[PDB]
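The structure under discussion appears below in the form of structure tokens.
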Number of protein chains: 2
Amino acid sequence: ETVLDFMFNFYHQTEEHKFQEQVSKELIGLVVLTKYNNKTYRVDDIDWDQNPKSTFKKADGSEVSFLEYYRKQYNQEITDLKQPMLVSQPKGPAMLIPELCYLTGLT
Amino acid sequence: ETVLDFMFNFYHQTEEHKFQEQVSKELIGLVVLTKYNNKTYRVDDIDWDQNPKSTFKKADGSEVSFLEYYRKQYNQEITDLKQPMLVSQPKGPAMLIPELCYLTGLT
RNA sequence: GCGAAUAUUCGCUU
RNA sequence: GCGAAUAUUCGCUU
């Protein structure tokens, strides 16, 4: 089950703000595993102001959308464009795609 | 965008029966393309009583779950277990997984 | 269109 | 862990 599957399955909520607060309450602190690289991340925040068509500056200096990044690097196609980004803060945060992350029992 | 992405994105509805009637109203008649085989199908019905853990009898006579079928035949992993099946009637209907089908402009 | 196998090289925090 | 390339064989309505 992906984080995206979960966001809609765990709690259903017609009021959008309430949906967003609750999902954020239900996800922040959990550990996800990306399906395309054997790394796990703590979900520190959910960025509702970003989506897969948003862009980031790569290690090397060039800019790419998350869409392009995941297709070129891992041949992972992201189908749902409306979904938020998950924020994981190391120690430049890693922004993860909910559709590409599996849930986990987590602290 | 997959059919699964669409089912949640197109119209939001807290009353479950209303969600189900509306999605069925919004999908029945549309043409989908499976992501893992270049075939298209008319959506004739949505089977809310089946899901990816349901089983069918293969051409050859053996029984498999949709989960097993899609993994063994196409290495397609189905992440969302709660989703309904799409029914396409030829001329034994083909049951399609919403998460594995792209939407299309359709009659 | 997705995929399997064997071999040989490769890419990968975001 | 997902994937790329070349070659050689393969599987595919559900």
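Residue numbering for chain B follows Swiss-Prot, covering 277-367, 378-393 in order.
Per the header: X-ray crystallography, 2.1 Å.
Positions of Cβ are set from backbone N, Cα and C atoms, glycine also.
For the published mutagenesis B:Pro379 to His, Swiss-Prot gives the following note: Impairs binding to 2'-O-methylated 3'-end of piRNAs; when associated with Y-381. Around the Cβ of B:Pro379 (mutagenesis position), 16 further Cβ atoms fall within 10 Å across all displayed protein chains.
The Cβ of B:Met381 (mutagenesis position) lies under 8 Å from the Cβ of B:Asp323, B:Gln326, B:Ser330, B:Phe332, B:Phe342, B:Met361, B:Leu362, B:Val363, B:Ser364, each of these being in the same chain and 6 or more residues away along the sequence. DSSP classifies B:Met381 (mutagenesis position) as strand under the three-state reduction. For the mutagenesis of B:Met381 to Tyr, Swiss-Prot gives this note: Impairs binding to 2'-O-methylated 3'-end of piRNAs; when associated with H-379. The structure shown keeps the original residue.
Between B:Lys367 and B:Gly378, the deposited coordinates omit 10 residues, leaving a Cα-to-Cα distance of 10 Å across the break.
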